[PDB]
Protein chains: 2
Amino acid sequence: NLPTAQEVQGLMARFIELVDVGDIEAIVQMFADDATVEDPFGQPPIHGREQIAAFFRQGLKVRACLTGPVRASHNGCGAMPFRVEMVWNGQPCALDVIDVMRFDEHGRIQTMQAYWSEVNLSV
Amino acid sequence: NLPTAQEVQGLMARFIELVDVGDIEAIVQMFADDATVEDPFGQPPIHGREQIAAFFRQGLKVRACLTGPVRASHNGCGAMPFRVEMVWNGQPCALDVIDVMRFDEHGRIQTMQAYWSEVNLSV
């Protein structure tokens, strides 16, 4: 059902766990079939599991960690701060991101928005 | 004008500075005249400077600090993690919050949403 504030915290922490190990099929499954993703926010969205799997395969030697608590509301929404560590062309970098997610009545991510730009990059 | 990613970081850091010292008139002025505020997200919004000043006077022995970098996009949007330390009825508490703000073409906060619930409270 529409996750409770407590459930949202758990689902969102799980999300970073999956991105960290790189289990693309498990990540993809966390999304609704017609979910949209806006990463980075400001860019046109990607819609549906096909495009989202492609999106995550493309991006995912990467590690991600929650750098603060997941902030959850009572209406199926949550926001969380985290860092991603990569190695861009031999050169290793870090990106500080904040994800805002809206879940559906099935506990699946209906919409996801990532806030970041080059100002949060450290390469 | 529509702030650049760099300007958004600066405006948002400024916001926490103002909340920390408790300068209500300066905070109020950071908002557009007809801005809406949703704090906590999930609650009906408050609209316009009058209601927002009332809102901030009501809430503001409080200290606030950025607990991570401000994530900014190129379309006048930003999100930031921070903590507020109060003392609720003699008993001192802390709230971890994430604010998402949209600015207008004047560099003023057009809309503000705060993500938090009792799961982020530590009293």
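Residues 2-61, 65-127, in that order, are what chain A shows, numbered as in Swiss-Prot.
Positions of Cβ are set from backbone N, Cα and C atoms, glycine also.
Around the Cβ of A:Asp40 (active site, proton acceptor), the number of neighbouring Cβ atoms within 10 Å comes to 19. Residues annotated as active site, proton acceptor in Swiss-Prot: A:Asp40.
For A:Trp92 (mutagenesis position), other Cβ atoms within 10 Å of its Cβ number 11. Here Swiss-Prot notes a mutagenesis experiment, A:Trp92 to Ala, with the remark: Slightly reduces activity. Reduces protein stability.
Counting Cβ atoms from all protein chains shown, A:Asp103 (mutagenesis position) has 26 others lying within 10 Å of its own Cβ. The mutagenesis experiment A:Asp103 to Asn is recorded by Swiss-Prot, whose note states: Reduces activity 4-fold. Reduces activity 10000-fold; when associated with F-16.
The mutagenesis experiment A:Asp103 to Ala or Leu is recorded by Swiss-Prot, whose note states: Reduces activity 100-fold. Reduces activity 10000-fold; when associated with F-16.
Annotation of the published mutagenesis A:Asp103 to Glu in Swiss-Prot: Slightly reduces activity. Reduces activity 10000-fold; when associated with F-16; the original residue is retained in the structure shown.
Summarising the annotation, Swiss-Prot assigns substrate binding site to A:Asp103.
Classification of A:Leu125 (mutagenesis position) by DSSP places it within a strand. Around A:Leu125 (mutagenesis position), a 10 Å sphere centred on its CB holds 12 further CB atoms from the protein chains shown. Mutagenesis annotation in Swiss-Prot: A:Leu125 to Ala, described as Slightly reduces activity and reduces protein stability; when associated with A-127; the structure shown retains the original residue.
Note on A:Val127 (mutagenesis position): other Cβ atoms within 10 Å of its Cβ, all shown chains, come to 12. In Swiss-Prot, a mutagenesis experiment is listed as A:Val127 to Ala, annotated with the note Slightly reduces activity and reduces protein stability; when associated with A-125.
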Give me the Cα-Cα distance between A:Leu125 (mutagenesis position) and A:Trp92 (mutagenesis position), rounded to a whole Å.
11
Can you tell me which recorded positions out of A:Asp40, A:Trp92, A:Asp103 are within 10 A of A:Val127 (mutagenesis position) by Cα, answering none if there aren't any?
A:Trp92
Give the distance between the Cα atoms of A:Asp103 (mutagenesis position) and A:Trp92 (mutagenesis position), rounded to the nearest whole Å.
21
How far is it from A:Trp92 (mutagenesis position) to A:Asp40 (active site, proton acceptor), counting Cα to Cα, in Å?
18
Could you tell me the whole-number distance in angstrom separating the Cα atoms of A:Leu61 and A:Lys65, on either side of the 3 residues that were not modelled?
8
